[PDB]
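**Q** Here it is, the structure, as structure tokens.
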Amino acid sequence: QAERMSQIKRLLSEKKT
């Protein structure tokens, strides 16, 4: 729900953390 646990899995996105 949070942009936290999902954030760890968006390493494939263009430029996100």
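In chain A, numbers come from Swiss-Prot; the residues present are 428-444, in order.
Header says: solution NMR.
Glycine residues also receive a Cβ, built from the backbone N, Cα and C atoms like all the rest.
In case it's useful when we look at the structure, here is the feature table from Swiss-Prot:
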type	residues	note
MUTAGEN	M432 to T	No effect
MUTAGEN	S433 to A	No effect
MUTAGEN	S433 to A	About 75% loss of internalization
MUTAGEN	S440 to L	No effect
**Q** What count of other C-beta atoms do you get within 10 angstroms of the C-beta of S433 (mutagenesis position), across all chains shown?
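**A** For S433 (mutagenesis position), the 10 Å Cβ neighbour count is 9.
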**Q** Rounded to the nearest Å, what's the C-alpha distance separating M432 (mutagenesis position) and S440 (mutagenesis position)? Just drop the number here, would you?
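**A** Computed Cα spacing between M432 (mutagenesis position) and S440 (mutagenesis position) is 15 Å.
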**Q** Let me check the 10 A CB neighbour count of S440 (mutagenesis position). How many other CB atoms are there?
**A** 9
**Q** Looking only at C-alpha atoms, tell me how far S440 (mutagenesis position) is from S433 (mutagenesis position), rounded to the nearest Å.
**A** 11
